[PDB]
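S.K.: Structure in structure tokens, see below.
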Amino acid sequence: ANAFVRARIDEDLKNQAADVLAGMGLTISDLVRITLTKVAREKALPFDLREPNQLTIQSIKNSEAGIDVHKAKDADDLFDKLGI
Amino acid sequence: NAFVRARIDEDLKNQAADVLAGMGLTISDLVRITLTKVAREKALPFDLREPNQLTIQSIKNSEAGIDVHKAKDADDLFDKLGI
Amino acid sequence: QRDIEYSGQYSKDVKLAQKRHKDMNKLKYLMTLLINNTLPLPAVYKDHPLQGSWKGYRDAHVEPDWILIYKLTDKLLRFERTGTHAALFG
Amino acid sequence: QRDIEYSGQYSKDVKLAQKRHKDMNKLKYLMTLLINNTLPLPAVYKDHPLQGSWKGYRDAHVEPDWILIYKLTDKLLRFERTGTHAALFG
């Protein structure tokens, strides 16, 4: 019936997160239960937990500058150029 | 060395662990990632909980035309709300 | 030129925020951005669709724990609820 | 009609998905919806703005761990990256 989540964590991160949560009436354990409940129900992660990584950001920066960007006329042309 | 320790239902723990294992993660990875986001943003992640009963009741009433009020513009609205 | 509505619950939520001495200008300022179709909202409001399948309903943050729920369609803006995460989702 | 683009990184990511035996119809169908101006996307895609301050960039879920990152403006649709959370965010 009752299990425990046990997770190693930086003590300073833990203190800061606890302070943020305490302002809204939550404990860290409340946040763990709420988050896991959502994951179990949706079979997916909450949105936006991490920033895009270096490779993704580099692709966005290149594309925004017009570097290594390719055009397609429509879906068929696009799938053909991508080989899918 | 510190730890987060939280009591949890065993079936809930197992289901979450299964979802996470499919993405190469443990529950403890998700705990660290989620607490990092909370700490950095000073806010919760979006959409952790469904609207509660009161919120759902209000939406259901409003969609049905129950207890809905009109305002002509912002000044009229603030006037009607008493703000 | 959207029609403006508010729910009965919204008026109650606003009165409660007032009694807690919340800064009513912050809420008013957001409401005005919405009424004037000054969209998209500034990033600080963290504006997003409401969790669940409530079509056109959206969720903006006046503060990290002060939320506004509203419905937005081409023809209508309705102020639905406002309060803490606990009061709206808890 | 929006102009259609894809990044060099996008081409590598689709080749990798293909190599990993992913079901390419799920991705192609979503790409077609975007090309066809099907907005907002069906709710099952959990479509949302990309985390961070990248203007016009959005994030849709082909599967819970298969993400498509794309930029969408009135004039442009660009397919930017696709892959797992670990490949795109990790």
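In order, the residues displayed for chain B correspond to 4-86 in Swiss-Prot numbering, which applies throughout.
Every residue gets a Cβ built from N, Cα and C, even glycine.
Found this in Swiss-Prot, in case it helps:
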| type | residues | note |
| --- | --- | --- |
| MUTAGEN | B:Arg10 to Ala | Nearly complete loss of promoter repression, YafQ-(DinJ)2-YafQ no longer binds DNA |
| MUTAGEN | B:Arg35 to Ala | About 90% loss of promoter repression, YafQ-(DinJ)2-YafQ no longer binds DNA |
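Would you situate these features in the structure and describe their surroundings?
M.R.: Cβ neighbours within 10 Å of B:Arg10 (mutagenesis position), excluding its own Cβ and spanning all shown chains: 11. Look at B:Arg10 (mutagenesis position): DSSP puts it in a strand.
For B:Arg35 (mutagenesis position), no same-chain residue 6+ apart in sequence has a C-beta under 8 angstroms from its C-beta. Annotation note: B:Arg35 (mutagenesis position) sits in a helical segment as assigned by DSSP.
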